[PDB]
Structures are given as structure tokens and as C-alpha cells.
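Each remark here refers to the structure printed beneath this line.
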Amino acid sequence: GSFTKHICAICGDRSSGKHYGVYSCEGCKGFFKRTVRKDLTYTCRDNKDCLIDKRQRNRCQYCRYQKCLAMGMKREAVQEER
Amino acid sequence: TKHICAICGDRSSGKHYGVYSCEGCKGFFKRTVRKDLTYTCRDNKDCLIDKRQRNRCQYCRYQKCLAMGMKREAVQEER
DNA sequence: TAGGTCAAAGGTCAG
DNA sequence: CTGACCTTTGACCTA
Ligand SMILES: [Zn+2]
Ligand SMILES: [Zn+2]
Ligand SMILES: [Zn+2]
Ligand SMILES: [Zn+2]
């Protein structure tokens, strides 16, 4: 076995394990990182829900981090220091 | 009653290389000694070593382990 | 405990 | 931004 490991709970992409308390791909891992660390604010240009999947994840930064939160990502598991 | 880490004040999982320390400091210590490490303060021996600013300076985190008791004599060489 | 393991959290920088 | 790779740190297990 190999190719199957974990699946990212946010966009469906692959995932090596959990990241901020939730199974995530490197894409949602760093995305969540960048946002919390930066106090980033987003806005939906469609509605509340927008579909997040590996190929359509980057369009609505607003729905993506909200889904990052509705899946259980922990803002606290983020560290700022170097 | 538990105990505190002598080197960063975090919660301790008992004693490790001569002193009551938490897993962080303990691993940090063994690795440093073992896989020969040699870091240099990015500012000046000062760095306020605590739970939180634990990792910013490794010079001060390792040298704060030695002022504690933790010795090179406590672990076996990189095997 | 020592003493490993290996998740998870750190980082970089071509895309 | 982004996300594929790369290093260090520590929560945990066992003996
Ligand atoms: Zn993802
Ligand atoms: Zn949206
Ligand atoms: Zn400590
Ligand atoms: Zn220092």
C-alpha cells in the first residue's frame, strides 16, 4: 500500500496527515497558515457556500477558510515565531 | 504533584538529562549533543527562554540546558 | 526514565 | 499568493 494515505477534508486533494487538527493537503495547510498568521480577511462573491475541491479551491478564498473552520482547523495550532 | 521544566518553565514529564525538564528541552538536548549541533546567538546571550520563545534562539536554549545540569555525559553518541 | 518514532508544525521559493 | 519539499520539535510508546 502507498498511494492511499489520507484525504484532505477541505478540497478533497491528497493529504499526508493532519495539519491544524484536521486532515489536510499542503494547499489548505499553508493557506490556513498564511491567513491566521496575517489576520487575512476574505469575501464571497457568490454566496455563503461555494464548492471547494482540488481544482476549484482557489477561487473563493472566503468559502475555503470558512470550510477550513467548519472541518475543525485550529487557529491556535498556528504559531507565529521563527 | 507534577513539576515544571527547569529550562523553559513548561510542564515536565519527569527528569531527563540531570534535571526536571519537559519533552521539548529533553529531545532538543539529546539531538544537540548527538547529531553534533553548534548554533550562534542571532543577537547576544540574553534571549528570554520560555515556553513560548523556546525556539527562537537555539544558542540560549541549549546553553540554558547546561546551566541547569543536563550534561553531555547523559546520552549515547549518534547510533 | 533512556531512547526511539513520526506526527505535526516549522520553514523556502519556483509557479 | 500558492503549494510541493525540506528540517526540527515534541507528544508518545516501550522496555
Ligand atoms: Zn486541501
Ligand atoms: Zn464563496
Ligand atoms: Zn522545557
Ligand atoms: Zn540567544
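Following Swiss-Prot, chain B residues are numbered 131-209, in order.
If you're wondering, the header gives X-ray crystallography, 2.1 Å.
In case you wondered, yes, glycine gets a Cβ from its N, Cα and C as well.
What Swiss-Prot says about this protein:
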type    : residues                               : note
BINDING : B:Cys135, B:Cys138, B:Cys152, B:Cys155 : Zn(2+) 1 binding site
MUTAGEN : B:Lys145 to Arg                        : Abolishes acetylation by EP300, DNA binding and transcriptional activity. Impairs interaction with EP300
BINDING : B:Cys171, B:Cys177, B:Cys187, B:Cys190 : Zn(2+) 2 binding site
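In the three-state DSSP classification, B:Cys135 (Zn(2+) 1 binding site) falls within coil. The subset of binding-site residues (B:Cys171, B:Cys177, B:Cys190) lying with their Cα within 10 Å of the Cα of B:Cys138 (Zn(2+) 1 binding site) is empty, i.e. none.
The most densely surrounded of the binding-site residues B:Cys135, B:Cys155, B:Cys177, B:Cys187, B:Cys190 is B:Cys155 (count of other Cβ atoms within 10 A of its Cβ). Within 8 Å of the centroid of the Cβ atoms of B:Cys135, B:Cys138, B:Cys152, B:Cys155, where the record puts Zn(2+) 1, the same chain has further Cβ atoms from B:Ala136, B:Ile137, B:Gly139, B:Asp140, B:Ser142, B:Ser151, B:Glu153, B:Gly154, B:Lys156, B:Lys181, B:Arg184. Annotated pair B:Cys171 (Zn(2+) 2 binding site) and B:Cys152 (Zn(2+) 1 binding site), C-alpha to C-alpha distance, rounded: 22 Å.
Listed in sequence order, the binding-site residues among B:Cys135, B:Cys138, B:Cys152, B:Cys155, B:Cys171, B:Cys190 whose CB lies under 6 angstroms from an atom of ligand 3 come out as B:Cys135, B:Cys138, B:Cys152, B:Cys155. Recorded residues B:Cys155 (Zn(2+) 1 binding site) and B:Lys145 (mutagenesis position) have their alpha carbons 11 Å apart, per Cα-Cα distance.
Checking the recorded positions B:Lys145, B:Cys152, B:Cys190 against ligand 4, the ones with a C-beta less than 6 Å from an atom of that molecule are B:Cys190.
B:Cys187 (Zn(2+) 2 binding site) carries neither a helix nor a strand DSSP state and counts as coil. The two recorded residues, B:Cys135 (Zn(2+) 1 binding site) and B:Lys145 (mutagenesis position), show a Cα separation of 9 Å.
Among the binding-site residues B:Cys177, B:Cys187, B:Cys190, not one has its Cα within 10 Å of the Cα of B:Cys152 (Zn(2+) 1 binding site). Cα of B:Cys187 (Zn(2+) 2 binding site) to Cα of B:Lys145 (mutagenesis position): a distance of 23 Å.
The sparsest Cβ neighbourhood within 10 Å, among the listed binding-site residues (B:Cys138, B:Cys152, B:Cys171), is found at B:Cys171.
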